Amino acid sequence: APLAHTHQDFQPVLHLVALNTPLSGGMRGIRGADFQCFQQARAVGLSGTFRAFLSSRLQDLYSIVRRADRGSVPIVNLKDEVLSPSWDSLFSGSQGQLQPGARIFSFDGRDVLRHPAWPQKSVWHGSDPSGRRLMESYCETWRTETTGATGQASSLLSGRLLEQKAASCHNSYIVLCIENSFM
Ligand SMILES: [Zn+2]
Ligand SMILES: [Zn+2]
């Protein structure tokens, strides 16, 4: 079964972990995506609060992490490898540029880029490079997988989380979960 991640606490960090399955724009709303993050996190023994890395109605992706934890707290993957020095650095205009060589793991320990369970190496986000929501491009608040509606997404092969591609909601992409505060 999935092995648990037991974080040796030292200094505050926030984990960025991918869901175990890709999802389409029809996620049953943000409530739907957040619940899967919460469930999969607990399954590997994490105690923090995980929320989907997505913008929603009246909610900018940028304000997902608690104010106090935004400017300094390092972002690390499941294996506690650093992806970013802080939350704010992703919204610096770098388009969420990750550390060269970095890798994103699912809650169950798989490298999303290397594993075939994720056919499409793209991440949904519904936001601009500032982390502001795109009301015209977030699959109607992640409630539809119809070909006609779009959701802003990013190619992971690029190394950046916030690239600006408007993709058809009828697509199976990677969805990330971010620990919203350190405790
Ligand atoms: Zn096992
Ligand atoms: Zn850890």
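Since chain A takes its numbers from Swiss-Prot, the residues it shows come out as 1587-1769.
Structure determined by X-ray crystallography, 2.2 Å.
Cβ atoms are placed via backbone N, Cα and C, with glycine included.
Long-range Cβ proximity for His1593 (mutagenesis position), meaning a same-chain Cβ under 8 A and a gap of 6 or more residues, is found for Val1599, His1601, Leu1632, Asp1666. In the three-state DSSP scheme, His1593 (mutagenesis position) falls into the coil class. Taken from Swiss-Prot, the feature Zn(2+) binding site applies to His1591, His1593, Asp1595, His1601, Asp1666.
Annotation of the mutagenesis experiment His1591 to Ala in Swiss-Prot: No effect on zinc binding. Note: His1591 (mutagenesis position) has non-local neighbours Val1630, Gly1631, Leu1632, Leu1664, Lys1665, i.e. same-chain residues 6+ apart with C-beta under 8 A of its own C-beta.
The annotation that Swiss-Prot gives for the mutagenesis experiment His1593 to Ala reads: Reduces zinc binding by 60%. Abolishes zinc binding; when associated with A-1595.
Here the Cβ of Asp1595 (mutagenesis position) has 8 other Cβ atoms within 10 Å, regardless of which shown protein chain they belong to. Annotation of the mutagenesis experiment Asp1595 to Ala in Swiss-Prot: No effect on zinc binding. Abolishes zinc binding; when associated with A-1593.
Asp1666 (mutagenesis position) carries neither a helix nor a strand DSSP state and counts as coil. As a published mutagenesis entry, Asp1666 to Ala appears in Swiss-Prot alongside the note: Abolishes zinc binding.
The record gives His1591, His1593, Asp1595, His1601, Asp1666 for Zn(2+). Within 8 Å of the mean position of their Cβ atoms, the other Cβ atoms in that chain belong to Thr1592, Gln1594, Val1599, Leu1632, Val1662, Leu1664. Checking the mutagenesis positions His1593, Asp1595, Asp1666 for a CB within less than 6 Å of any atom of ligand 2 leaves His1593, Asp1666, listed in sequence order. Within the set of recorded positions (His1601, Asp1666), the lowest number of other Cβ atoms found within 10 Å of a Cβ is recorded at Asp1666.
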